[PDB]
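J.: Sharing a structure below in structure tokens format, with a few things to ask.
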Amino acid sequence: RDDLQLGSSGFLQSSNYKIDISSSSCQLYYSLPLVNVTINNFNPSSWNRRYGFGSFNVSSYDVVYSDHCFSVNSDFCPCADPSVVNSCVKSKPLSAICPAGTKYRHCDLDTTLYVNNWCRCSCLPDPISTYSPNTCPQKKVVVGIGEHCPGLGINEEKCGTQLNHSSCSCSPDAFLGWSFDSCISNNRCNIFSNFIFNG
Amino acid sequence: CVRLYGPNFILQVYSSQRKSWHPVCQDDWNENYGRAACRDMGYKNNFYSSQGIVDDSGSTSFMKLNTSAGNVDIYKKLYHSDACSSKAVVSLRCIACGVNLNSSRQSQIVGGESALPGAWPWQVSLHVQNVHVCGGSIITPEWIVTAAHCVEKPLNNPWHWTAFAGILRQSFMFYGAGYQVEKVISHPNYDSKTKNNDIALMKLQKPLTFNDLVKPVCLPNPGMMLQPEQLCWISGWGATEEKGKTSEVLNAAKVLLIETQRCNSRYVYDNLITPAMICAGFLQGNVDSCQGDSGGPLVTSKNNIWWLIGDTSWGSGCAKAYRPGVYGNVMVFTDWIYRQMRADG
Ligand SMILES: *[C@@H]1O[C@H](CO)[C@@H](O)[C@H](O)[C@H]1NC(C)=O
Ligand SMILES: *[C@@H]1O[C@H](CO)[C@@H](O)[C@H](O)[C@H]1NC(C)=O
């Protein structure tokens, strides 16, 4: 709750909703009786519901906020290349076939001291803490004034299978970068609400 | 059993009862003990200096002199004492290693300005049949270090190992313009699978000069306490991009130290890096500096003085994602060389 001080750092003002500190806004903090309150918890990004984001499992009254908000391009595809990956032996990842136009993930079979076809792709281990930040397509961006969080981060190594390389989907454990808590305090689900008095 | 140590060069002394290295207090030491002490660790006809310094090393069992007895050796006259009688201990310099002309903008690994001459005064170049192949770094006028996998089979005899120093460019090292061969020691445990011990000393017959372009680099001391993300300065004429030949001029920009647990983890190098292998570079994308020389050294600058820490070794694809360079670990065996430099004379 203390993220919301007017002009601050933190999680909510940086990767959920950036409270603009220039206009003639006026902030309201109110309450609501929890007889009939159904928190909608929907994901706002296109390219996570395109790769099989169904929902969160939280409780009846838990609100899913965000930690980091990574942005990808339009041709993104978080599965490896299956027509390359078969000759890999070491560190061989899962893969599938991308949808049309979505360029593949860059995976190498480069050479060890003795082993010749050992797999090494990008985005390791997870894009939260990648070792080479200048090469994973999921670029970490800070959210702006009046924008949504453009997508949860995908761990690039739980997106795929081995036998049936279908259209490239992912798996529910692989979306990372969100947590929650319960809104209910004093038997009343608290709520923030902004106002903007323009013109 | 005697060795240098740390930044201020204290002689440690091993005793069989105490099982431990111990310092010597400066109670009536002499150059007739001191200038005759550099041949103990492989320095015959050289010496620089000796002074008294304050004790901070960390032993509580000192070494004293048996001057009350008559004419015996140094190595007999050393008993223990709890206090230094003048509170000055061994300070030493076995050779004029160290300084260069502190210049500014030598950065010619890719995207920079050339290595200024005399500011890297240990950089050599080694040749067979007058092609530039491997590098190294000088510690005596008669000894020279390099990576062992240059001197591997079937080129393991000394008479085809022509050193050529001095000139930044690929041309001006001519026949006679550079002293030449002698003994090729090796750490005799190089392998094909590990490249553990990829460091081989070399020797020359004709002592060169400390004039301008040539000066011996400082070999490190036993237990000199690096920093886990220290800056490191490499040098060499190596090809800045792979499937090249050689860069024309001397290139001497900077790199960093990666630790073990990043390199030796699962994604960089899956548990390969031995204790006698040090990682270096930056674990990043295409920001690394390749300049492949296989011996073109790793020189750091602790105690405001240049010291040698790593000589180069193998790697992966030239300066790209996830793949740093892995360096030979030349503080591990700085005494093996000192028992392979003792008995050349
Ligand atoms: C909750 O819902 C019921 C029926 O949907 C409604 O009759 C009731 O008035 C609601 N609660 C409040 C406090 O209005
Ligand atoms: C959340 O939902 C999934 C599927 O309904 C279930 O496997 C998981 O156990 C649930 N979480 C908890 C804490 O029970």
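All residue numbers given for chain B refer to Swiss-Prot; the residues shown span 148-492 in order.
Header says: electron microscopy, 2.7 Å.
Even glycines carry a Cβ here, placed using N, Cα and C.
Taken from Swiss-Prot, the feature active site, charge relay system covers B:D345, B:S441 (among others). The annotation domain 'SRCR' is assigned in Swiss-Prot to B:149-242 on the grounds of experimental evidence. Taken from Swiss-Prot, the feature domain 'Peptidase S1' applies to B:256-492, supported by experimental evidence. Listed in Swiss-Prot is the mutagenesis experiment B:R316 to A, annotated as follows: No effect on catalytic activity or HKU1-CoV viral entry. Quoted from Swiss-Prot, the note attached to the mutagenesis of B:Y416 to A states: No effect on catalytic activity. Almost abolishes HKU1-CoV viral entry. Looking at Swiss-Prot, the entry for mutagenesis of B:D417 to A or N says: No effect on catalytic activity. Almost abolishes HKU1-CoV viral entry. The note that Swiss-Prot attaches to the published mutagenesis B:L419 to R, A or M is: No effect on catalytic activity. Abolishes HKU1-CoV viral entry. According to Swiss-Prot, the experimentally introduced change B:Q431 to A is described as follows: No effect on catalytic activity or HKU1-CoV viral entry. Listed in Swiss-Prot is the mutagenesis experiment B:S441 to A, annotated as follows: Loss of activity. No effect on HKU1-CoV viral entry.
Situate these features within the shown structure.
T.: Within its own chain, B:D345 (active site, charge relay system) has B:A294, B:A295, B:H296, B:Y337, B:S460, B:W461, B:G475 as residues 6 or more apart in sequence whose C-beta sits under 8 angstroms from its own.
Under DSSP, B:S441 (mutagenesis position) is assigned to coil, being neither helix nor strand in the three-state scheme. Sequence-distant neighbours of B:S441 (mutagenesis position): residues of the same chain at least 6 apart with a C-beta under 8 Å from its C-beta are B:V280, B:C281, B:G282, B:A294, B:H296, B:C297, B:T459, B:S460.
Of all the Cβ atoms in the protein chains shown, 10 others lie within 10 Å of the Cβ of B:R316 (mutagenesis position).
The number of other CB atoms found within 10 A of the CB of B:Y416 (mutagenesis position), across every protein chain shown, is 22.
Every protein chain considered, the tally of other Cβ atoms within 10 Å of the Cβ of B:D417 (mutagenesis position) stands at 14. Under DSSP, B:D417 (mutagenesis position) is assigned to coil, being neither helix nor strand in the three-state scheme.
Its Cβ placed at the centre, B:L419 (mutagenesis position) has 16 other Cβ atoms within 10 Å.
When secondary structure is read from DSSP and collapsed to three states, B:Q431 (mutagenesis position) falls in the coil class. Within its own chain, B:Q431 (mutagenesis position) has B:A468 as residues 6 or more apart in sequence whose C-beta sits under 8 angstroms from its own.
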J.: What subset of the recorded positions B:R316, B:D345, B:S441 has a Cβ sitting under 8 Å from a Cβ of chain A?
T.: none
J.: Check the DSSP secondary structure of B:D345 (active site, charge relay system), expressed as helix, strand or coil.
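T.: B:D345 (active site, charge relay system) sits in coil per DSSP, no helix or strand.
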